[PDB]
Structure formats: structure tokens, C-alpha cells
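First comes the structure, then the notes that go with it.
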Amino acid sequence: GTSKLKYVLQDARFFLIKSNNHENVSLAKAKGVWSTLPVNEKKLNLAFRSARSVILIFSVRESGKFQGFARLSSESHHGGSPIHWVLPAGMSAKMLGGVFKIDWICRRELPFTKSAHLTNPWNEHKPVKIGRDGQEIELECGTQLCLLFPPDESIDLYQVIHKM
Ligand SMILES: CNc1ncnc2ccccc12
């Protein structure tokens, strides 16, 4: 069903995460963490304090798909265990030092071909597949994009709801 999902998405903020590689998205699915550059680190830290849920929607570059989406459960933190990201060319581990804890809501893929009818008012009404890392997605677009994903029966939204 979709009722607990819709409850989680009600009045959420949505952000596009564009991973350069698959390795870090698999790590993020395994460990429930994400790290971004400080400009997006600041944006997400602000959004986490402002909304009942902040949803990150992942897509790895060149894949033609989204790989799932997750909810921020914390602000970024520095000083923990060095998460072994595959660091992109031009990105240092000090830049990715901020670590967000995330709860996955769906780890299933969605091909871009299935989101062609959805455009983002905060990105000039471009198809929602188009955007740089950190691009905020408007409420209705983001909600409808999340509802397009195949349900992930492995995930129980009860624990997620217990953090809102
Ligand atoms: C886990 N950190 C990352 N991994 C892969 N690509 C990225 C692109 C922009 C910012 C952060 C990235």
C-alpha cells in the first residue's frame, strides 16, 4: 500500500542527489549515510530543520535511472568513522566530511522514461530527470516522482514515521 508512504511525504522537501558513481549509492544503501559538498551540505542542514521530512532522490550520472530515495534523519556531522566513499575526481574526503544519516524509503530503480511527464517548477519546468546535485524539487513534482517508484516491500515505514 501507499498510505504510510504518502503520510511520510506530506509537506516534505525533495532534493535531487546526483551521484557520479554507483559505488557510493550502494554504500549509502548499505550504511544509511550520505555525504555531499559543503554548498549542498548547508542547504540540507537548513532544510532538515524546516520540514517534517527531507527526501533525497538519488540518480547516478549516465545511468538513465533513479536508484531510490531516502529521508534525512539527521544533520551533517564530522569526526565519525571515515566512510570509505569512492571519491570523485576533484573531491576530497575533507569536502565530503559531513555525514547525514538517512533512512531509505525505496531502494528500487525508476528509469527516466517513466518520469517524462514530470517537470520541476524550481528548475525552469525541465523534466525532473534534469538537474545538478542538490537541485530542490517542488512539492507536487517530488511527491509524484516518489509515488512512481515500484514499492519496496523490504522497508517498513513504521520506524520512519516514528522519527517525524
Ligand atoms: C558520497 N558523495 C558523492 N558521491 C558521488 N558523487 C557525488 C557528487 C556530488 C556530491 C557528492 C557525491
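All positions are counted from 1 along the displayed chain.
Structure method, as recorded: X-ray crystallography, 1.8 Å.
Cβ from N, Cα, C; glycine included.
For 12-149, the entry in Swiss-Prot reads domain 'YTH', with the evidence type sequence analysis.
Swiss-Prot gives this note for the published mutagenesis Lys18 to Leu (Swiss-Prot position 361): Does not affect ability to influence alternative splice site selection. Long-range neighbours of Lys18 (mutagenesis position) (same chain, six or more residues apart, CB within less than 8 Å of its CB): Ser59, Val60, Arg61, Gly131, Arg132, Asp133. According to DSSP, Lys18 (mutagenesis position) is assigned to a strand segment.
Around the Cβ of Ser19 (mutagenesis position), the same chain contributes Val25, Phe58, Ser59, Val60, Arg61, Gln67, each under 8 angstroms and 6 or more positions distant in sequence. The annotation RNA binding site is assigned in Swiss-Prot to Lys18, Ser19, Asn20, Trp34, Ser35, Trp85, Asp133 on the grounds of experimental evidence.
For the mutagenesis experiment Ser19 to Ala (Swiss-Prot position 362), the note given by Swiss-Prot reads: Does not affect ability to influence alternative splice site selection.
Classification of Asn24 (mutagenesis position) by DSSP places it within a helix. In sequence order, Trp85, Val86 are the residues of the chain that are 6 or more apart from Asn24 (mutagenesis position) and have a CB within less than 8 Å of its CB. Quoted from Swiss-Prot, the note on mutagenesis experiment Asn24 to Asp (Swiss-Prot position 367) is: Abolished binding to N6-methyladenosine (m6A)-containing RNAs.
In Swiss-Prot, a mutagenesis experiment is listed as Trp34 to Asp (Swiss-Prot position 377), annotated with the note Abolishes RNA-binding and ability to influence alternative splice site selection. Less than 8 angstroms from the CB of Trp34 (mutagenesis position) sit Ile17, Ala28, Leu56, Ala70, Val99, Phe100, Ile102, each of them six or more residues away in the same chain.
The number of other CB atoms found within 10 A of the CB of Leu37 (mutagenesis position), across every protein chain shown, is 15. In the three-state DSSP classification, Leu37 (mutagenesis position) falls within coil. For the published mutagenesis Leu37 to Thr (Swiss-Prot position 380), Swiss-Prot gives the following note: Reduced binding to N6-methyladenosine (m6A)-containing RNAs.
Under 8 Å, Cβ to Cβ, and six or more positions away along its own chain, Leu44 (mutagenesis position) finds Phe15, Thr36, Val54, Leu56, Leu72, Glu75, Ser76, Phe100, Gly134. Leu44 to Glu (Swiss-Prot position 387) appears in Swiss-Prot as a published mutagenesis result, with the remark: Does not affect ability to influence alternative splice site selection.
On its own chain, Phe66 (mutagenesis position) has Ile57, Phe58, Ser59, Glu109, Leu110, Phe112, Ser115, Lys129, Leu145, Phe149 as residues at least 6 apart in sequence with a Cβ closer than 8 Å to its own Cβ. For the published mutagenesis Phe66 to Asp (Swiss-Prot position 409), Swiss-Prot gives the following note: Abolishes RNA-binding and ability to influence alternative splice site selection.
In sequence order, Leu37, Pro38 are the residues of the chain that are 6 or more apart from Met95 (mutagenesis position) and have a CB within less than 8 Å of its CB. Among the sequence features in Swiss-Prot, the mutagenesis site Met95 to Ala (Swiss-Prot position 438) is noted as follows: Reduced binding to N6-methyladenosine (m6A)-containing RNAs.
The number of other CB atoms found within 10 A of the CB of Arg132 (mutagenesis position), across every protein chain shown, is 9. Record note (Swiss-Prot), mutagenesis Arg132 to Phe (Swiss-Prot position 475): Reduced binding affinity for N6-methyladenosine (m6A)-containing RNAs by 9-fold. The unchanged residue is displayed.
Quoted from Swiss-Prot, the note on mutagenesis experiment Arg132 to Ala (Swiss-Prot position 475) is: Reduced binding affinity for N6-methyladenosine (m6A)-containing RNAs by 100-fold.
Taken in sequence order, the mutagenesis positions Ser19, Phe66, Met95 that lie near ligand 1, meaning a CB under 6 Å from one of its atoms, are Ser19. According to DSSP, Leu44 (mutagenesis position) is assigned to a helical segment. Comparing Cβ neighbour counts within 10 Å across the binding-site residues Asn20, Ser35, the minimum falls on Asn20.
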